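These notes concern the structure reproduced below.
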Amino acid sequence: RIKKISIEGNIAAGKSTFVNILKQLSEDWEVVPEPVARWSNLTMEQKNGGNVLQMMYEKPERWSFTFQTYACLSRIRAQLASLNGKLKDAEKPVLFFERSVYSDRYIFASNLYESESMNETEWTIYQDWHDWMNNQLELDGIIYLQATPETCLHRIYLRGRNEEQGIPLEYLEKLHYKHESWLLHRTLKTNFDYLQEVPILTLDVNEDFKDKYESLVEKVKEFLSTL
Amino acid sequence: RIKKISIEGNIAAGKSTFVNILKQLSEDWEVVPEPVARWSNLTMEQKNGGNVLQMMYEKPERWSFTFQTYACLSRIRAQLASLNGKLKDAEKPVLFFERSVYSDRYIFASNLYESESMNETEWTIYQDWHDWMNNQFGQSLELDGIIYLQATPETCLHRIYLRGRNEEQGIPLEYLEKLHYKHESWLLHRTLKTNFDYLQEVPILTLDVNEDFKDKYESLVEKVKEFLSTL
Ligand SMILES: CCCc1sc(-c2ccc(OC)c(OCCF)c2)nc1[C@@H](C)Sc1nc(N)cc(N)n1
Ligand SMILES: CCCc1sc(-c2ccc(OC)c(OCCF)c2)nc1[C@@H](C)Sc1nc(N)cc(N)n1
Ligand SMILES: O=c1ccn([C@@H]2O[C@H](COP(=O)(O)OP(=O)(O)O)[C@@H](O)[C@H]2O)c(=O)[nH]1
Ligand SMILES: O=c1ccn([C@@H]2O[C@H](COP(=O)(O)OP(=O)(O)O)[C@@H](O)[C@H]2O)c(=O)[nH]1
């Protein structure tokens, strides 16, 4: 009954700006934020999330498996809980996930394996881990907030985490092409077949929508009407 | 309907041997060997296990978190596969688990932590994941019982050489004494304060297996059978 839509995009591309605006326009809409975004700050998960992230910055090749695995759990935990304990007696139910378990694996984990930050056994253990848990949160559509690396880079400054001032354009750039293929070009191979058929919607967020978000919202309601 | 009984011991207790002995004595009686033993011998799980098992040996403070999470994840899946594809239509089906999710954590992973092969953050993550893989997926796995095969750490080392796996040949001693200690701390004194409420209610057949039992096991099985009727 509840619709499940993933908001997807690059770092600082506006996913969080979009979801904060969407939550407020309808009684019947709620968002599940990125737990990785909360770790950039505190309870068990917050400290654990705190440390693993920082360790990742110093030495990705040592910490990527651990962080990719714990990120995904934290997200799966956090989404499941919204289903089974929210949008409780609203009429036209929609949940907006900030990124997904397909992001975790097929953008993020993948990229780390391609940067040799995960060795083969870690990558293959992570996929088996990910494959088995899944078929036991499944999406009704995906919204792609599409931005260039340059836009994202500035935005990283705008909010001003220091580790991202660090984050370089070449890192943005490869995260950027991994989105086009799954989502825009539609040709990244994946182990979850229905996501070749999952309805997708793409929005340009280069322009500052902070004070001009009706054109985007209109396309979102439009999008939801066909599902 | 299928009762689940964990065989817990230290390394080279004779578990594999004994579960294998029990398994031939009844058609109501099936076994789930431990994923790790299998790796210590193929599938994508073996291929992964042999690799991470081999690295675990080679640099344990890099690979302990990885190893533990995969070994436990893999146990759950075997115990599920068995507890779906075995023993329907048995009048009194019994499933004997070669080790359990609880030895994965409170004995091996805990030990790896305490021996500094995992930092706090890894051990806190593991523990979080553990509660959660078990809650979400591992509900059908609560144990009706545990059979503790208790041998002395020395009996155990004596036993390690005979099995004679190349990789295992260099396993130290003081390890065993720490494991036994946790195995005794866990399965005799019950000082170990599990987070799993129901482990305090599950009874424990403690069996002394310091005497060789491979051709002379009838009293061992008799004890199981009376324990089994008490469940
Ligand atoms: C955003 C802050 C968390 C970090 S830190 C990080 C990173 C840090 C330092 C790095 O090199 C020294 C690095 O690249 C190593 C090889 F590229 C990645 N990537 C990331 C994410 C892009 S990985 C990630 N995985 C997820 N599953 C989810 C998510 N939101 N982010
Ligand atoms: C015997 C093959 C599996 C291995 S390899 C291993 C190990 C080997 C060498 C080590 O130091 C060089 C080592 O570090 C011990 C530090 F306390 C562990 N421990 C073990 C187990 C005791 S860890 C384990 N955890 C499980 N959950 C299951 C299982 N069968 N084994
Ligand atoms: O239309 C926008 C979208 C974002 N931002 C700013 O860009 C930064 C990063 O955006 P966000 O936190 O949404 O990034 P994401 O959630 O995509 O990582 C934040 O400081 C926002 O306030 C902005 O000024 N205008
Ligand atoms: O009563 C016994 C118990 C064990 N063993 C031998 O000791 C080693 C330990 O066996 P096992 O692999 O069954 O122990 P586990 O590690 O599975 O607890 C094996 O070579 C067995 O053949 C034996 O000869 N008599």
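Chain B is numbered as in Swiss-Prot, which gives 20-60, 71-260 for the residues shown.
Just so you know, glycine gets a Cβ as well, placed from its N, Cα and C.
As recorded in Swiss-Prot, the features of this protein are as follows:
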- B:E127: active site, proton acceptor (ACT_SITE)
- B:28-36, B:188-192, B:240-242: ATP binding site (BINDING)
- B:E53, B:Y86, B:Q97, B:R128, B:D133, B:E197: substrate binding site (BINDING)
- B:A100 to V: Strongly increased catalytic efficiency towards deoxycytidine; when associated with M-104 and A-133 (MUTAGEN)
- B:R104 to L: Strongly increased catalytic efficiency towards deoxythymidine; when associated with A-133 (MUTAGEN)
- B:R104 to M: Strongly increased catalytic efficiency towards deoxycytidine; when associated with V-100 and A-133 (MUTAGEN)
- B:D133 to A: Strongly increased catalytic efficiency towards deoxycytidine; when associated with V-100 and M-104. Strongly increased catalytic efficiency towards deoxythymidine; when associated with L-104 (MUTAGEN)
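Shown here: features listed in Swiss-Prot, placed on the structure.
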residue	record	DSSP (3 states)
B:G28	ATP binding site	coil
B:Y86	substrate binding site	helix
B:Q97	substrate binding site	helix
B:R104	mutagenesis position	helix
B:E127	active site, proton acceptor	strand
B:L191	ATP binding site	helix
B:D241	ATP binding site	coil
So 10 residues are missing between B:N60 and B:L71 in the deposited model; what's the C-alpha distance in angstrom? 9
10 Å Cβ neighbour count around B:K34 (ATP binding site)? 23
Can you go through the recorded positions B:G28, B:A31, B:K34, B:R104, B:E127, B:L191 and pick out those with a C-beta less than 6 angstroms from ligand 2? none
Mind running the recorded positions B:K34, B:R128, B:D133 against ligand 4 and keeping the ones whose CB falls under 6 Å of it? B:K34
For B:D133 (mutagenesis position), the spatially nearest of the recorded positions B:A31, B:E127, B:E197, using Cα atoms, is B:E127
What residues, ordered by sequence, lie under 8 A Cβ-to-Cβ from B:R128 (substrate binding site) and sit at least six positions away in the same chain? B:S25, B:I26, B:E27, B:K34, B:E53, B:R104
Could you tell me which of these recorded positions, B:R104, B:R188, has the fewest other Cβ atoms within 10 Å of its Cβ? B:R188
Consider the recorded positions B:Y86, B:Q97, B:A100, B:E127, B:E197 and say which one has the Cα lying nearest the Cα of B:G28 (ATP binding site). B:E127
Around the C-beta of B:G28 (ATP binding site), how many further C-beta atoms are within 10 angstroms, looking at every protein chain? 25
Spatially speaking, which of the binding-site residues B:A31, B:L191, B:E197, B:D241 is closest to the residue listed as 'active site, proton acceptor'? Use C-alpha to C-alpha, please. B:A31
Largest separation between Cα atoms (Å) of residues that the record links to substrate, namely B:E53, B:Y86, B:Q97, B:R128, B:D133, B:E197: 20
Pairwise Cα distance for B:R188 (ATP binding site)/B:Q97 (substrate binding site) [Å, integer]: 24
If I take the alpha carbons of B:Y86 (substrate binding site) and B:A31 (ATP binding site), what is the distance between them in whole Å? 17
Just how many other Cβ atoms lie inside 10 Å of the Cβ on B:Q97 (substrate binding site)? 26
Spatial neighbour of B:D241 (ATP binding site) that is closest, considering only the recorded positions B:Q97, B:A100, B:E197 and their CA atoms: B:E197
From the recorded positions B:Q97, B:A100, B:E197, pick the residue whose C-alpha lies nearest to the C-alpha of B:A31 (ATP binding site). B:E197
